[PDB]
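Undergrad: My structure is below; once you've seen it, I'll send some questions.
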Number of protein chains: 4
Amino acid sequence: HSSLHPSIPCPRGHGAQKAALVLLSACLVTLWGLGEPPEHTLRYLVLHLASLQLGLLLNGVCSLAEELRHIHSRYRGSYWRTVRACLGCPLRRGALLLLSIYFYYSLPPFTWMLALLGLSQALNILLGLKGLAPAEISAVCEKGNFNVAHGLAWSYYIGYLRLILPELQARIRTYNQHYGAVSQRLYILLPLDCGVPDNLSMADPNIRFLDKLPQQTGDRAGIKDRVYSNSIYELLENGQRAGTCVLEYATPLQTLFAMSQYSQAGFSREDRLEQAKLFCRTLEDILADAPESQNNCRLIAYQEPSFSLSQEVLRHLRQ
Amino acid sequence: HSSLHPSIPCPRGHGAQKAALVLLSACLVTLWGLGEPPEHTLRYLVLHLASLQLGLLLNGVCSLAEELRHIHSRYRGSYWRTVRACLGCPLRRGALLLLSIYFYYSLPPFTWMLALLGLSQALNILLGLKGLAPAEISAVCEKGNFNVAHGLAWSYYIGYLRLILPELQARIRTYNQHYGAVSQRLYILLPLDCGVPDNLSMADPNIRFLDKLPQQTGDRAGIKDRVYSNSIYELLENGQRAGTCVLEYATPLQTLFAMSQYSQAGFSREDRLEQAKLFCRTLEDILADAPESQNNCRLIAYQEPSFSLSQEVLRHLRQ
Amino acid sequence: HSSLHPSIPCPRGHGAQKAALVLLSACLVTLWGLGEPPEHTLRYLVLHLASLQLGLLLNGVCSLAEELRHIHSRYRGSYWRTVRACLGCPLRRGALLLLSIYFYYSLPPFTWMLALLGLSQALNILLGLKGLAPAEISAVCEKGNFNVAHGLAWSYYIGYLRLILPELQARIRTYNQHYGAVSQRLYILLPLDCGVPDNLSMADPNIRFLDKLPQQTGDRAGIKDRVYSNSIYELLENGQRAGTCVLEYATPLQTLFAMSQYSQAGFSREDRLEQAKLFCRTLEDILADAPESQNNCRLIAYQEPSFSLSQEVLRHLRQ
Amino acid sequence: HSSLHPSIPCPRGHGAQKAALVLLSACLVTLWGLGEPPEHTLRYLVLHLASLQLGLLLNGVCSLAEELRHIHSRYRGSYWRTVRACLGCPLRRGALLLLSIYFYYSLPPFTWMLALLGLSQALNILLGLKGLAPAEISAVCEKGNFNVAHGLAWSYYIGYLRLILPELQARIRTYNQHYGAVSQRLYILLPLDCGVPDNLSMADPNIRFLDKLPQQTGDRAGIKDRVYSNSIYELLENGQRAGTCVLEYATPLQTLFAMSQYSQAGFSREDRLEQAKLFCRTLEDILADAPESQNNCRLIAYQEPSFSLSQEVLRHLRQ
Ligand SMILES: Nc1nc(=O)c2ncn([C@@H]3O[C@@H]4COP(=O)(O)O[C@H]5[C@@H](O)[C@H](n6cnc7c(N)ncnc76)O[C@@H]5COP(=O)(O)O[C@@H]3[C@@H]4O)c2[nH]1
Ligand SMILES: Nc1nc(=O)c2ncn([C@@H]3O[C@@H]4COP(=O)(O)O[C@H]5[C@@H](O)[C@H](n6cnc7c(N)ncnc76)O[C@@H]5COP(=O)(O)O[C@@H]3[C@@H]4O)c2[nH]1
Ligand SMILES: COc1cc(C(=O)O)ccc1NCc1ccc(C2(C(C)(C)C)OCC(C)(C)CO2)cc1
Ligand SMILES: COc1cc(C(=O)O)ccc1NCc1ccc(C2(C(C)(C)C)OCC(C)(C)CO2)cc1
C-alpha cells in the first residue's frame, strides 16, 4: 500500500485466480451432480480447447497478413520473427495445432467445423465485437509497463532527480553558511488533479518566496553548463514565517494536464487522473528502492476537494 | 510511410478487415460447396457465438471478483463503474447474454454446457492462457496511446519545444547582431541506438563548440527563473569550418536508454528500440501539426552502421 | 544453525529423506490394509518405474539433439561425452533401459505404450513444463555450489583477505610504534541490506576517520606494486571517543547491489537478499577453516530495522 | 557467436523444442498407424498427466517437510511463501491436482493407484535415483544465472572496469604529455586454462615493462583514497620495442584457478575450464552492451596448446 494518499491504487493482485479456482470447484461439483459420463465431459472439453486453438490460429493469420506489411521496419526484416510476434512461440502453437487436428478428426465433420470456426472468427474481426474490456487493458498495461505515467516518472527520476538529489545537501549547506533556517529535503508536490499553477504563490498567499539556491551546473545531452536551479519558498503561517523549505512541483504533472487539454494526444480527463495516480505510485517506488533518495526528498500528494496547501506542507514538515 | 528515416514504421492500417473479409468469402464459398442446409449453419453459428459470449461473461465475473478489491480507489466506489470496466458495456453485454441464453434453450442439456464453458474458461484463467500475442497487444496499445514514448514525446513538445521555438529566432538575432553566422533552425538529433553521449565532441571530433545562445529564463512549475540554454556547435569538415547551427540530442532518448539499462523499470532492449522509433514518429507528427514549427527546427534521425555524424548533419544542412 | 546473525540459514539437511521414509512406511501399511496380491503390486511398480526410465531416456534424446550443436565447443568433440552429459550414466542408464524393456514386454501392446509415453514427454517439453520448483533448484544449486555469492566470497578470501590478514599485524605494529591505539582485528561489515555507502561517516556520523595504515604493495596479475590500503576509523560515542579499529565494508556486497540494480545481469532483489546471506555464510565457513584467520578479523553482520551502526560495532568491540 | 575464441560456447538455443516436436509428430503417426480408439488414447494420456501431477505433489510435500525447518530464515517466516516456493504457484498446482483427482476417480481403484505412486516417489527420493543429468543442470544454471562466472564477471566490471575505463584515456594522455608512444586501450588477457602467472614477464621474455601509469584514486567501500594503478608493458619483438600498451591479466581468473586448487570449494578442473569460458563470454557481452567500453579495451583470449603470447597481442594490436 502507498501511504502518500489513500486514493492511490495498489498493484493488481491474484484475486482473479482465486475466483477462477472457486468457479472451477463449483463447476466440477455441478458436473458430478448431473452425473453424465465423465469421459464424455472430458471429450467435449478437449474438443472445445481444440476449437479455441483453431480460432486463435485464424485470428493470428489475420493479424499476420498485415504484420508482414511492416516486416522491413517493425520486425527487422525476418518473416520468422513476424510469425513469432503474431502467433506466439511458433513451435508451441504448431504442436498444439497438430494435436488439435488429430483429436478432432479422430474423436467423434472436421472440414465443416473448420469452416464454421473461420466464419465466426471473420465475423468477430469484421464487426469488431472482439476486444478487451477496460479492466483487461489496464491490467496488461500495468503489468507490461505501457502506461505514459511509467515513462514520465522514469524521466523525472533519471533526468532530473538523480542529478539534483546527491548535491542537494551540499547546496543547502553552502547557502545556509553564506546566509536562513532552511531544511535539507526537496519537498515535491503532486497535485492529483494536475492543476499545477505556474506561479506558486497563486496557489496560496501563505506560500511566498525567500531566495534562490545557487544554480547547479552540469553537462547534459550536449547542452553543457545546463543549469538546474531551485527556489527556497517560505511557509507564511498566521502572518509569520513558520518554516522555509525547497518546495517544488513535479513538472510532468503539467505535461499530463497539457496533453489532456490538446486533441492529438487522444487523452481524456479520467485518463489524466489515472496516469497521475500511476505516476505518483511509480515515482514513490523508484525513490524508495533507489539509494540516492536517502531522506533527501519527501513526496506530497493532495486531493483537491476548504483546502489549505500550506497547512498540509507544514504538517509533513514538522513531522 | 514515414519520411524521417526509412526504418520508421508507418501506423497500422485497416488491412486486418480485408484479410478477414477474404477469409469470410472463401469460407462461405467452401461451405456452400459442402452442401448442407443453411438452417443448421445458422444454428451452429449462433450457438457458437453464444458460447463465446458466455465465456466472455464468466471472464468478466472473475475480473470483477478481482477489481472489487480496488473499487474504492480506482473506481470512486461506484459499483456500476466497475461492472462497466469489467464486463464491457453492461446494457449491450446483458442484452447479448439474454439473447444467447434464449436462443440456446430454444434451439436444439443447458446447464451442462454452461458448466463445460465455465470449466474451460477457468482453465484458461488459471493456467495463464489468455495472453494476447505481441502483435495484437502492440496494436491495442498503439491505438489507445499506451506507449512509454508517447508521453515522453508529448513532454518534449510541451515543456521544451513549445517554450524555446518562439524565442529561438530572437535569441539567434541577438547573437548575430552581437557578433560566422549560425543558421535559423534548431537541429535535433534522434539517435535510434540511443547512445546520446554527454558531449558532442566525443561522438565526432569533427563537431566543435563555438559559443552559447542568450540564456532564456521563465517561470515554470514553482521554480521561477528556470533558464533554458543552448550550445552553438561549429561544424568542421576535414579541418575546416563549413557551417554553424544549434545542435541537440533529444534527452528523452537518454531517458529511454537509461530506463533500458536499469532493471526496476522492467523495460527491454527490444522495447527500447521500438519505443525510440515510436518516439521519433510521434515527435515528427506533433511537430508537423504544431503551429510553432514554422521551419524553426529540423529533426535528424540516424542509426548506427563507418558512419560520420558530421557528414550527415552537413548533408541535411545543405537543404 | 548459523551464529553470525540469527536470520542466516543453516545448510539444508536430510529431512526430505526422513519425510520420504515415513511416507513409504505409511504407504506400505495402507497397501497391506487394502489386501491385494503382492505380485500385482510388484508388477505395477516395476512397470511404472520402467515408464519413468523411458521418459527420462526420451528427454535425454531431445536434450542430446540439442547439445550436439555445441558438442565441438562445450564437449571437445567427444560424442561419448555428450551422451554422458545428456542421458546420465550411459552404462547404468542403458542397463536400466534394457531391464525395463525386458520386464515390460515380459510382464502382462508395447509400441503403443511407448508412443504414449513419447507423447507425454513431448508435451512436457514443448508446452514448457519440466521446470523445477524454486526450492528444489535452490537445493541443487547449493549442493553443487552453483551460486553467485560462492564465487564472490571465494574471491574475497583469495584476493583480499589471504593477502592482507598476514601483514595486517605488522602494519598495525608499525603504526602503533610510529604514534589512541587501534585494535588488533580487522572488522568487516556485512550489511544484508547491501546499502554499502561509499563513506562510513555518511551512514553514521558517530564514526569518524583518524588515519591510514601503512600501505601494502605486491605483485598481482601483471600489475606489480598493486597496493592494498585501509582506513582507520575513530569510533565516537555521544561525542566522545571510545575505541579505534580498522572498519571495513565487504566490497562484494557492492557488486551484489549493483547487479540487482542493473538489468543485463538478470538478477532479482529476492536473489540479492538470498545471495548476500549465502555470501555471509560461506565467508564465515571459509574464514573459520582458514589458518590465516588467527583471530585477525571479525565479521560483522546486521540488517536494517532506529538502528545505530556505531553502537553495534562498539558492542562487538566490547568482546 | 563470440569472436573471442572459437571454443567459447554459444548460449543454448531452442533445438530441444524442435526435437520434441518431431518426436510428437512421429508419435502421432505411430498412434494413427496402430489405429487404437483415439478416445482411449486420450483417456490414457490425460490419466498419465494426472499421475504426473500426483507424483509432483508427493515430491513437493517431501521437499516441504524439509523446507519448513528454514521458514524463519530462508523464507521470511511465512508458511504460504514456503508452499509457493516448494510446489509452484499454489493456485495453479492445486487446480490441476483437483482436476486430476476428478478425472482419475471418474474415468475407468484411485486409492490403490495413489498408494502405488506414493511408494514410487518415496523409492525415488530414498534411492536418490531421481536427479538431473549434467545437461539439464548446466542449462538451468546458465538460463537462471547461477554460475560463479556470472558473479565474477559482473564484479570485474562493476567494481573495477566501470571506474577505470572512463579515466583511462585521460591517464594515458597525461602520461604521454609528461613523457612514450602507448596506445589508448587497456588490453586484458584471458588465459582459458587459468594459468595466470604473477610475474607477467614470466609468461614471455618479450613481454617487458616500461613504466607505471599515475595511480588513479577514489573512495570505495569506506577505504578512501583507494588507488587503482596500471603497468605500461612494452612488446619486445625481434629484440625491439614493437609496441607499448597497458596489457594486463584478468584477476578473477586467478581466483578461479586457486579456488580450483583448494578443497572446500568443491570445484574441479573441468569446472575451471567451463567457468572460464562462461566468464569470458559474459564479460564480452556486458562490455559490448555498456557504453563505457567504447573502444577502450580489447578482450584477448588464448587457448594454450608452440605458443607465442607476444605475437598474438601484437596481432590484436596492429589490427
Ligand atoms: N524542478 C526542476 N528543476 C529543473 O531545473 C529541471 N530541469 C529539468 N526538469 C524536469 O525534470 C525532467 C528532466 O528533463 P528531461 O531531461 O527528462 O526532459 C526535458 C529536457 O529534455 C528538456 N529540457 C527541459 N529543460 C531543459 C534545459 N534547461 N536544457 C535543455 N533541455 C531541457 O525538456 C524535457 C522535458 O522537461 P520537463 O518535463 O518540462 O521537466 C523536466 C523533466 O521532466 C527540471 N525540474
Ligand atoms: N587490474 C586491477 N587493478 C586494481 O587496482 C584492482 N582493484 C580491484 N581489482 C579487481 O577488480 C575487481 C574489483 O574488486 P572488487 O571490489 O569487486 O572486490 C575486491 C575487493 O573487495 C578487495 N580488494 C582488492 N583490492 C582492494 C583494494 N586496493 N582496496 C580495498 N579492497 C580491495 O578484493 C576483492 C577481489 O579482488 P580481486 O578479485 O583479486 O580483483 C579485483 C576484482 O576482481 C583490481 N584490478
Ligand atoms: C502453457 O500451456 C498451454 C499453452 C497454450 C497456448 O500456447 O495458447 C495452450 C494450452 C496450454 N496448456 C493447456 C492444454 C490443455 C490440453 C491440451 C490438449 C491435451 C494435451 C491433453 C489433449 O488438449 C487440447 C488440445 C486440443 C489443445 C491439445 O492438447 C493442450 C494444452
Ligand atoms: C502451463 O499449464 C500447465 C501447468 C502445469 C504445472 O504447473 O505443473 C502442468 C500442466 C500444464 N498444462 C498442460 C495440461 C495438460 C492437461 C490438462 C488437463 C486437461 C485440461 C485437458 C484435462 O488434463 C488432465 C490434468 C489432470 C493434467 C489437468 O487437466 C491440464 C494442463
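Numbering of chain D is taken from Swiss-Prot, so the residues present carry the numbers 3-110, 116-186, 192-317, 322-335, in order.
Yeah, the Cβs are placed from backbone N, Cα and C, and that goes for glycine too.
According to Swiss-Prot, the mutagenesis experiment D:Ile10 to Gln carries the following note: Abolished ability to induce the production of type I interferon. While the structure shown retains the original residue, Swiss-Prot records the mutagenesis experiment D:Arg14 to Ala with this note: Abolished ability to induce the production of type I interferon. In Swiss-Prot, a mutagenesis experiment is listed as D:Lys137 to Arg, annotated with the note Does not affect amount of ubiquitination. Quoted from Swiss-Prot for the published mutagenesis D:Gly158 to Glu: Abolished homodimerization and activation. For D:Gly158 to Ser or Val, Swiss-Prot lists a mutagenesis experiment annotated as follows: Partially constitutively active mutant that promotes the production of type I interferon in absence of cGAMP ligand. One mutagenesis experiment named in Swiss-Prot is D:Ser162 to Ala, and its note says Slight decrease in c-di-GMP-binding. Renders the enzyme sensitive to 5,6-dimethylxanthenone 4-acetic acid (DMXAA) drug, leading to activation of the STING1 pathway. Renders the enzyme sensitive to 5,6-dimethylxanthenone 4-acetic acid (DMXAA) drug; when associated with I-266. Marked as 3',3'-c-di-GMP binding site by Swiss-Prot: D:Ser162, D:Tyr167, D:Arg238, D:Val239, D:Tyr240, D:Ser241, D:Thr263. The 2',3'-cGAMP binding site annotation in Swiss-Prot covers D:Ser162, D:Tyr167, D:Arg238, D:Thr263. Among the features that Swiss-Prot reports, 2',3'-cUAMP binding site is placed at D:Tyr167, D:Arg238, D:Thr263. In Swiss-Prot, the entry for mutagenesis D:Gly230 to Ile states: Renders the enzyme sensitive to 5,6-dimethylxanthenone 4-acetic acid (DMXAA) drug, leading to activation of the STING1 pathway. The structure shown retains the original residue. According to Swiss-Prot, the mutagenesis experiment D:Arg238 to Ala carries the annotation: Abolished cGAMP-binding. Abolished ability to induce autophagy. For the published mutagenesis D:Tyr240 to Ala, Swiss-Prot gives the following note: Abolished cGAMP-binding. Here Swiss-Prot describes D:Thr263 to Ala as a published mutagenesis experiment; the accompanying note says: Strong decrease in c-di-GMP-binding.
Describe the structural surroundings of these features, if you would.
TA: Note: D:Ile10 (mutagenesis position) has non-local neighbours D:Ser4, D:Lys289, D:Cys292, D:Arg293, D:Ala313, i.e. same-chain residues 6+ apart with C-beta under 8 A of its own C-beta.
Following the DSSP three-state reduction, the secondary structure of D:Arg14 (mutagenesis position) is coil.
Taken residue by residue with DSSP, D:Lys137 (mutagenesis position) is part of neither helix nor strand, so it is coil.
In three-state terms derived from DSSP, D:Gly158 (mutagenesis position) belongs to a helical segment. D:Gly158 (mutagenesis position) has a Cβ environment of 32 other Cβ atoms inside 10 Å.
There are 26 other CB atoms within 10 A of the CB of D:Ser162 (mutagenesis position), with all protein chains counted.
The Cβ neighbour count for D:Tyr167 (3',3'-c-di-GMP binding site), using a 10 Å radius and every protein chain shown, is 15.
For D:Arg238 (mutagenesis position), the same-chain residues that are 6 or more apart in sequence and have a Cβ closer than 8 Å to its Cβ are D:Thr229, D:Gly230, D:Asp231, D:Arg232.
A coil conformation is recorded for D:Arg238 (mutagenesis position) in the three-state DSSP classification, outside any helix or strand.
Secondary structure at D:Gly230 (mutagenesis position), taken from DSSP and collapsed to helix, strand or coil, is coil.
Close to D:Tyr240 (mutagenesis position) in the fold, though at least 6 residues off in sequence, lie D:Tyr167, D:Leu170, D:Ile171, D:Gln227, D:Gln228, D:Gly230, each with a CB less than 8 Å from its CB.
Less than 8 angstroms from the CB of D:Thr263 (mutagenesis position) sit D:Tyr163, D:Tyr167, each of them six or more residues away in the same chain.
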Undergrad: I'd like to know which mutagenesis positions lie near chain C: of D:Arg14, D:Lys137, D:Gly158, D:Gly230, D:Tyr240, D:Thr263, which have a CB under 8 A from one of its CB atoms?
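TA: Cβ contacts with C, in sequence order: D:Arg14, D:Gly158, D:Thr263.
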Undergrad: Taking only the residues the record lists as binding 2',3'-cUAMP, namely D:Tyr167, D:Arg238, D:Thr263, what is the largest Cα to Cα distance between any two of them, in Å to the nearest whole number?
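TA: Per the listed residues, the maximum Cα distance equals 17 Å.
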Undergrad: Roughly how many Å lie between the Cα atoms of D:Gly158 (mutagenesis position) and D:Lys137 (mutagenesis position), rounded to a whole value?
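TA: Just about 29 Å between their Cα atoms.
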Undergrad: Could you name the residues, excluding D:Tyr167, D:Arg238, D:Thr263, of the same chain that surround the 2',3'-cUAMP site, i.e. Cβ within 8 Å of the Cβ centre of those residues, in sequence order?
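TA: Along the chain, the qualifying residues are D:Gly166, D:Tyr240.
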Undergrad: Determine the minimum-neighbour residue: among D:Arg14, D:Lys137, listed as mutagenesis positions, which Cβ has the fewest other Cβ atoms within 10 angstroms?
TA: D:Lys137
Undergrad: Across the 4-residue break in this deposited model, measure the distance from D:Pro317 to D:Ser322 using their CA atoms, rounded to a whole number of Å.
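TA: Those two Cα atoms are 7 Å from each other.
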Undergrad: Ignoring the 5 unmodelled residues, how many Å lie between the Cα of D:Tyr186 and the Cα of D:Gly192?
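TA: Logged value, Cα of D:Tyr186 to Cα of D:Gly192: 6 Å.
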Undergrad: So 5 residues are missing between D:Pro110 and D:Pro116 in the deposited model; what's the C-alpha distance in angstrom?
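TA: Per the coordinates, D:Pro110 lies 9 Å from D:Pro116, Cα to Cα.
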Undergrad: Determine the Cβ neighbour count for D:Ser241 (3',3'-c-di-GMP binding site): the number of other Cβ atoms within 10 Å of its Cβ.
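TA: Taking all protein chains shown, D:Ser241 (3',3'-c-di-GMP binding site) has 18 Cβ neighbours within 10 Å.
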Undergrad: Quick check: of the recorded positions listed here (D:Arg14, D:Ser162, D:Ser241), which one has the Cα closest to that of D:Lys137 (mutagenesis position)?
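TA: Of the recorded positions D:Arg14, D:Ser162, D:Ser241, D:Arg14 has its Cα closest to that of D:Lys137 (mutagenesis position).
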Undergrad: Would you kindly give the Cα-Cα distance separating D:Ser162 (mutagenesis position) and D:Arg14 (mutagenesis position), rounded to the nearest Å?
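TA: Approximately 24 Å lies between the Cα of D:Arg14 (mutagenesis position) and that of D:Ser162 (mutagenesis position).
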Undergrad: Output: those mutagenesis positions from D:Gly158, D:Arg238, D:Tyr240 whose CB lies less than 6 Å from an atom of ligand 2, in sequence order; none if no residue fits.
TA: D:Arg238, D:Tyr240
